[PDB]
Amino acid sequence: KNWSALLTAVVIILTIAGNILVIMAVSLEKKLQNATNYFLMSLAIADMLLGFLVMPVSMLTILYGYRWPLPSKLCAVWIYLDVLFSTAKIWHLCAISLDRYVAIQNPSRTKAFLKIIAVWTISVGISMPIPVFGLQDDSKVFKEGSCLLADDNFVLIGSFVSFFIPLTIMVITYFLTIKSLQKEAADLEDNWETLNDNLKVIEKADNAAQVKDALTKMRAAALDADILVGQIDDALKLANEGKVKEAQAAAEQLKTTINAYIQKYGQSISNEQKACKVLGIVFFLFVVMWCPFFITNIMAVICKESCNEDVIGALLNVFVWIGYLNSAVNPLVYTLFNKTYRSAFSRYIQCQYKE
Ligand SMILES: O=C(CCCN1CCN2c3cccc4[nH]cc(c34)C[C@@H]2C1)c1ccc(F)cc1
Ligand SMILES: [Mg+2]
C-alpha cells in the first residue's frame, strides 16, 4: 500500500464535500442565482463527478503501482471522463470570463443553461477521440500496462485545442473585463465631477444663462451614464423662462437623485470588480495547478528518447494530483471571498436548509 493513497482519499473527500456544498449553495440560496453562479454550480458538478468517478480510480491505480486493475476497455472510458471533466472546467472558466466581458457592453437563467450545455457538448466532443480511438487500440491508452493517454499526438493536440486556446481566450477576456471595469469606474468618477461642478455653478449663479448652461451639461453627463434627465429637463425649462431661483431649487432636488443613482451604480462597479477578483483567483489556481502536468507532458513529447520517460511518467503521476487538488479548492475560494457562500455552507454544515 502507499501513504499516497491516504492523502488522495482526503483530496477525494474535500472535492466531494466541498463541491456538493457549492451545488447546495447555488440550488438553495437566492443571492447566488446569477449566471456566473450557475456556471460555478456546473463547474462544481464537473468537480464532484471527477471526485466520484475519476479520482477514486486514480487512487486505486496508486494502490496497484500504476498497473491498471480494472478491465482494459475501462481505461479509455476512465481517461475519457478524466479529460471530459477537466476540459469542461477550462471551457466553463472561459465561458464565465467571456460572458462577464459581453455583459458590460450589453447592459435569463435559461441563457445560462444554454451556455453551460453548449460548454458540456463542446467538451463531450473534443474529448471524444479518446474512447473512439483508444477503445480500438490499447497502445493509445496503455504504456507498460499503465492506463494513461499514450499517443503523443493526442497529448499535443489535446493540450493545444483543449488547454492552450481556452486559457488564451480566458486570459484575454479577463484582462479586458478588468480594463472595462476600470474605464467604467473612471467614466462615472468623470460624470460625478461634471454633475458636482455644475451643481456648484447653479448654486453660485446670478443669471438664467449660467443655470441653463450648467443644466445643459448636467443633461449631457446624465445621458452618458438614469431617468433624472427628465428631472434635469424639468429644471431646464424652469431656467429657460428666467425662473432662476426656482431652477436653482430644482437642481437641489437633482442632488438627492444624483447621489442615489451614482452610489448605486458605484456599488455595482465595486461588486463587479470584487467578483472579477474572486473569479481571477479561480482562473489562476486552475492554470497554476495544471501547469506542471501540461508543461511536463509537452516536455515529455519534445525530449522523447532523450529524457527519462519513467521519471517524467512518475512526475506526471504526482502532477495529476496537483490538478486533482484544484477540484477541492474552488469551494474554499468561495468561503474566503464571498460572504453568501461562507454563510450558506455554514448553515448546511449545521443541517439547516430552510431559505
Ligand atoms: O485532461 C486533463 C486532465 C489530465 C489528467 N489525466 C489523468 C489520467 N492520465 C494520466 C495519468 C498519469 C500520467 C499521465 N500522462 C499523460 C496522461 C496521464 C493522460 C491522462 C491525463 C485536463 C484537460 C483540460 C484542462 F484544462 C485541465 C486538465
Ligand atoms: Mg471639476
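We number each residue from 1, going along the chain as drawn.
Any Cβ shown, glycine's included, is placed from N, Cα and C.
The feature serotonin binding site is assigned by Swiss-Prot to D82, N297. Listed in Swiss-Prot as a mutagenesis experiment, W78 to A or F (Swiss-Prot position 151) is described as follows: Decreased ability to bind serotonin and psilocybin. Under mutagenesis, Swiss-Prot gives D82 to A (Swiss-Prot position 155) with this note: Abolished binding to serotonin and psilocybin. Annotation of the published mutagenesis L149 to A (Swiss-Prot position 229) in Swiss-Prot: Strongly increases dissociation of bound lysergic acid diethylamine, without affecting binding affinity. Reduces signaling via arrestins, but has no effect on signaling via the phosphatidylinositol-calcium second messenger system; the original residue is retained in the structure shown. The annotation that Swiss-Prot gives for the mutagenesis experiment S159 to A (Swiss-Prot position 239) reads: Decreased ability to bind serotonin and psilocybin. Swiss-Prot documents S162 to A (Swiss-Prot position 242) as a published mutagenesis change and attaches the note Decreased ability to bind serotonin and psilocybin.
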Inquiry  = Just to be sure I understand the contacts, which mutagenesis positions have a Cβ under 6 angstroms from any atom of ligand 1? Candidates are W78, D82, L149, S159.
reply    = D82, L149
Among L149, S159, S162, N297, which are recorded as recorded positions, the nearest neighbour of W78 (mutagenesis position) by Cα = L149
Inquiry  = Applying a 10 Å Cβ distance cut-off over all chains shown, what neighbour count does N297 (serotonin binding site) have?
reply    = 23
Task = Return the whole-number Å distance between the Cα positions of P107 and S108, the residues flanking a gap of 7 unmodelled residues.
result = 13
Query = Including all protein chains displayed, how many Cβ atoms other than that of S162 (mutagenesis position) lie within 10 Å of its Cβ?
reply = 21
Key: Neighbourhood of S159 (mutagenesis position) by C-beta distance under 8 A, where only residues 6 or more apart in the same chain count   = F294, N297, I298
Query = How big is the gap, in Å, between the Cα of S162 (mutagenesis position) and that of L149 (mutagenesis position), rounded to a whole number?
reply = 14
Query = So how many other Cβ atoms are close to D82 (mutagenesis position), meaning within 10 Å of its Cβ?
reply = 23
Query = Just how far apart, in Å, sit the Cα atoms of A225 and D226 across 5 unmodelled residues?
reply = 7
